[PDB]
Each structure stands twice: as structure tokens, then as C-alpha cells.
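Okay, so here's the structure we're looking at.
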Amino acid sequence: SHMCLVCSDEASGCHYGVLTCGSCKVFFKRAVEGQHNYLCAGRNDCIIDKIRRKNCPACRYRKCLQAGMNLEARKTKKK
Amino acid sequence: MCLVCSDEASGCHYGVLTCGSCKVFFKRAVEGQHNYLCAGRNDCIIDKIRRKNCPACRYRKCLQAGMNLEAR
DNA sequence: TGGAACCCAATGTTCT
DNA sequence: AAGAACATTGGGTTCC
Ligand SMILES: [Zn+2]
Ligand SMILES: [Zn+2]
Ligand SMILES: [Zn+2]
Ligand SMILES: [Zn+2]
């Protein structure tokens, strides 16, 4: 396809195992490598689009996980 | 306690009892015009920590708590 | 009390 | 591809 599977913006290729845009790529890396201690102000089902993806990092990080992102995807595609 | 984010207040600002962070947010919201979109259901929880998540919902309840720049 | 000017945390792009 | 590090935004406290 051509759209990020997390936020629907224009994907820039496959990162951490998932067709995503560049903003979701570095968001995930940051969330996964530090704490991801986020709280949703809604009911854990926020809509995450190009502009709203900024509102709710809890729900953004859940959609990254749901789309299959994982740090070791490179090492894992091998074998 | 902030009538908006229920943190605790520095005093009465723009017509309402609010925290300092809500003071500046409002001034900025009203002046800068931006158009904000809620990502939930137009009823987000607005508290000390979750404030920053939905400026649409934050700004809406500033308005509804009575905030207004001409409080003269 | 209202506002300026900080300062920092979080985002998204560049990297020639 | 991954990821440092740059640029910028939006935000809260300090100060005047
Ligand atoms: Zn994305
Ligand atoms: Zn959410
Ligand atoms: Zn407040
Ligand atoms: Zn909202």
C-alpha cells in the first residue's frame, strides 16, 4: 500500500516490521526504549490521524503494537 | 482547585478560578485562533496530567467555566 | 491579576 | 531499512 498502518499519513517504508510513516517510526522507538507511561483522557480508543496522533500517545502506542511493530523485526526477518 | 483541570489555582483569571497553566493555555487558545480536534467523544477527562492530551476539550471547558478575556 | 520571557518535554524532519 | 541529532511546537513555571 502507501499509508502508515498506525496513523494513515503517507508511509515512508517499512520500520520495525510495519509499513509506517517517519513520525510513527521514531515515536515507537522512543516509546519502546524508554517508559511508555501514558494515560488516555478518553476510553482507550482515540482516533489517531495525521494531526490527532499527537493527542494521545497511550492510544498511539497501542496502535503501533496492534499493527505489529517490534524493535527486533530486522534481526527477526532473518530466520 | 482549578475549575478546569482541577489542579490547584494561583487565583482568579479571565473570569474564573484557574491554575496558572490553564491561564496561559486559554490566553494562547483564544489569541492564536487554532482549530483543535478531539480524538475521542468531545468529553475527555481534563486533569493535571491529562490536560495536555486534548486541547479541544480543555478549551471547551475553559469557555464553559466562564473564561473570557474581557473580564473587566 | 495579566502578561513576557524563560525553559523543558515531546514531535517530526534532515542527514548535504 | 535504523537511528543521531537537528529544528520547531506547544506547553508550564518564574518573573516583572
Ligand atoms: Zn504514522
Ligand atoms: Zn486515547
Ligand atoms: Zn487547570
Ligand atoms: Zn477531547
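Along the chain as shown, the residues are counted starting at 1.
Header lists the method as X-ray crystallography, 1.9 Å.
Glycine is no exception: its Cβ is also placed from the backbone N, Cα and C atoms.
According to Swiss-Prot, the mutagenesis experiment B:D43 to R (Swiss-Prot position 481) carries the following note: Disrupts dimerization and decreases transcription transactivation. Swiss-Prot gives this note for the published mutagenesis B:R50 to Q (Swiss-Prot position 488): Loss of chromatin specific function and reduces chromatin remodeling. Abolishes interaction with SMARD1. Per Swiss-Prot, mutagenesis B:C62 to Y (Swiss-Prot position 500) is noted as: Abolishes interaction with POU2F2. For the mutagenesis of B:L63 to P (Swiss-Prot position 501), Swiss-Prot gives this note: Abrogates DNA-binding and transcription transactivation. Abolishes interaction with POU2F1 and POU2F2. The structure shown keeps the original residue.
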Listed mutagenesis positions (B:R50, B:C62, B:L63) that sit near chain A [CB under 8 A] = B:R50
Comparing local Cβ density (other Cβ atoms within 10 Å) for the mutagenesis positions B:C62, B:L63 points to B:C62
How many Å separate the Cα atoms of B:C62 (mutagenesis position) and B:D43 (mutagenesis position)?
-> 13
What's the CA-CA gap between B:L63 (mutagenesis position) and B:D43 (mutagenesis position) in angstrom, rounded?
-> 14
Alpha-carbon spacing, B:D43 (mutagenesis position) to B:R50 (mutagenesis position), which is rounded to whole Å | 12
Where does B:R50 (mutagenesis position) sit in DSSP terms: helix, strand, or coil?
-> coil
Hey, which of the mutagenesis positions B:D43, B:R50 is the loneliest by Cβ count within 10 Å?
-> B:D43
